[PDB]
Protein chains: 2
Amino acid sequence: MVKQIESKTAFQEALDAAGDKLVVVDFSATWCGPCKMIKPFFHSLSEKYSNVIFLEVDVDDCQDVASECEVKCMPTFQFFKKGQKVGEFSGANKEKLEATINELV
Amino acid sequence: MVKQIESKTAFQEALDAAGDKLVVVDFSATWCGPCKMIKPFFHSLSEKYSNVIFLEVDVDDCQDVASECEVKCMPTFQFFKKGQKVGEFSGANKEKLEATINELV
């Protein structure tokens, strides 16, 4: 299911507890239309792939996590494995979200 | 100089009062590193080009202006002439900002 991140401490903790699993982070903003458009599909991916951790970071609540991860477009999806960023793209592209998850898992 | 926009009503009013002049709008966010990087150069362009109107819209204060203008990356510069959008690009590129202003003025 999708884990809502509300601090830098909760982000770090989640990337530590994921262990060996792929972590997909959706960086979004409430004002951004493409972000609202892809939110149901992002939550469907979390029920389909139980072996992948799905995080949501609202850039307005976690401005510090947003700056440190160098987010500049909404939505941006960053992919992490064992604390290292292994992929990233921006845009509400459903096919490419799922396709990148199947390459990295 | 740069006019800080704090409502949809002030945005509309500014695009009406510009008359015939080019209007350059910088859509920015406080958390976004490239936005901070280009802010002095954007304010220098406003002192150099007195025949062009320079607006700043913080997407966090004007979420409604941000959604309606379909902003998705920070910074985004939109260019208007007589209320019509005539150019747009995203990214903190100094050369391309000034170069687009000289094409459209």
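Every residue number used here counts from 1 along the chain in the order it is shown.
Header entry for method reads X-ray crystallography, 1.7 Å.
Just so you know, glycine gets a Cβ as well, placed from its N, Cα and C.
Marked as domain 'Thioredoxin' by Swiss-Prot: B:2-105.
Residues or ranges marked as active site, nucleophile by Swiss-Prot: B:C32 (among others). Long-range Cβ contacts of B:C32 (active site, nucleophile) within its own chain (separation 6+, distance under 8 Å): B:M74, B:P75. For the recorded site, B:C32 (active site, nucleophile), the DSSP three-state label reads coil.
Among the features that Swiss-Prot reports, active site, nucleophile is placed at B:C35 (among others), with the record citing experimental evidence. Sequence-distant neighbours of B:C35 (active site, nucleophile): residues of the same chain at least 6 apart with a C-beta under 8 Å from its C-beta are B:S28, B:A29, B:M74, B:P75, B:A92.
Here Swiss-Prot describes B:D60 to N as a published mutagenesis experiment; the accompanying note says: Loss of pH-dependence of dimerization. In the three-state DSSP reading, B:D60 (mutagenesis position) counts as coil.
Here Swiss-Prot describes B:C73 to D as a published mutagenesis experiment; the accompanying note says: Strongly reduced S-nitrosylation of CASP3. B:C73 (mutagenesis position) carries a strand DSSP state (E or B).
Around the Cβ of B:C73 (mutagenesis position), 19 further Cβ atoms fall within 10 Å across all displayed protein chains. Here the residue is the original one, while Swiss-Prot reports the published mutagenesis B:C73 to S with the comment Retains its reducing activity.
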What is the interatomic distance between the Cα atoms of B:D60 (mutagenesis position) and B:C73 (mutagenesis position), given in whole Å? 13
